[PDB]
Amino acid sequence: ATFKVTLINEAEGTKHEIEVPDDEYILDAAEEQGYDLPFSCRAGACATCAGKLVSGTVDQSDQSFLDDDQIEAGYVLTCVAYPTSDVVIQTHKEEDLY
Ligand code: FES
């Protein structure tokens, strides 16, 4: 399957739509498609690539940084997250964790 992923940058009021395979991490697909997103560790152990789900679901089992509460709240580490449905997500939410 291939999922539709809507990337929203609230502070800049930008919107980008990409298509991501169900076996590809969101970050990678975004870059391939011409949209550079923030990252650091690229390994699910940091907050740099954090986003916030608006709608849809993802699989981020490879993540280690977020706690249960933050996940329930909708936070996602885009560097290690695979879409599991069409998704709408707010990017650049790193500073929401401090
Ligand atoms: S860049 Fe560190 S968890 Fe994604």
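Numbering of chain A is taken from Swiss-Prot, so the residues present carry the numbers 2-99, in order.
A Cβ is built for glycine as well, from the same backbone N, Cα and C atoms used for every other residue.
The annotation [2Fe-2S] cluster binding site is assigned in Swiss-Prot to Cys42, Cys47, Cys50, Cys80. In the shown protein chains, 14 other C-beta atoms lie within 10 A of the C-beta of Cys42 ([2Fe-2S] cluster binding site).
Experimental mutagenesis is annotated in Swiss-Prot for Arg43 to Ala, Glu or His, with the remark: No effect on electron transfer. All protein chains shown were included, and the count of other CB atoms within 10 Å of the CB of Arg43 (mutagenesis position) stands at 16. In this structure, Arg43 (mutagenesis position) belongs to neither helix nor strand by DSSP; it is coil.
For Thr49 (mutagenesis position), the same-chain residues lying six or more positions away in sequence with a CB closer than 8 A to its CB are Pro39, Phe40, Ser41, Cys42, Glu95. In three-state terms derived from DSSP, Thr49 (mutagenesis position) belongs to neither a helical nor a strand segment and is classed as coil. Here Swiss-Prot describes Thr49 to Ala as a published mutagenesis experiment; the accompanying note says: No effect on electron transfer.
Just so you know, the Cβ of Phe66 (mutagenesis position) picks up 19 other Cβ atoms within 10 Å once every protein chain is counted. According to Swiss-Prot, the mutagenesis experiment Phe66 to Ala or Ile carries the annotation: 1000-fold decrease in electron transfer.
For the recorded site, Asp69 (mutagenesis position), the DSSP three-state label reads helix. Sequence-distant contacts (6 or more apart, same chain, Cβ under 8 Å) of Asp69 (mutagenesis position) do not exist in this structure. For the mutagenesis experiment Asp69 to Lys, the note given by Swiss-Prot reads: Small effect on electron transfer.
A simple way to gauge crowding: the CB of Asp70 (mutagenesis position) has 8 other CB atoms within 10 angstroms, across all the protein chains here. For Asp70 to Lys, Swiss-Prot lists a mutagenesis experiment annotated as follows: Small effect on electron transfer.
Listed in Swiss-Prot as a mutagenesis experiment, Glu95 to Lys is described as follows: 20000-fold decrease in electron transfer.
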Listed recorded positions: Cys47, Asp69, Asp70, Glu95. Which have a CB under 6 angstroms from an atom of ligand 1?
-> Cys47
Can you name the residues of this chain that are 6 or more positions from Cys50 ([2Fe-2S] cluster binding site) yet have a C-beta less than 8 Å from its C-beta?
-> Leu28, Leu38, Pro39, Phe40, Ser41, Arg43, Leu78, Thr79, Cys80, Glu95
Its Cβ having more other Cβ atoms within 10 Å than any other among the binding-site residues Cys47, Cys80, the winner is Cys80
Would you list the other residues of this chain near [2Fe-2S] cluster - those whose C-beta lies within 8 angstroms of the C-beta centroid of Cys42, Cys47, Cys50, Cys80 - in sequence order?
-> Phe40, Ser41, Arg43, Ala44, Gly45, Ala46, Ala48, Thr49, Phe66, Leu78, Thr79, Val81
Rounding to whole Å, the Cα atoms of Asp70 (mutagenesis position) and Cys47 ([2Fe-2S] cluster binding site) are apart by 16
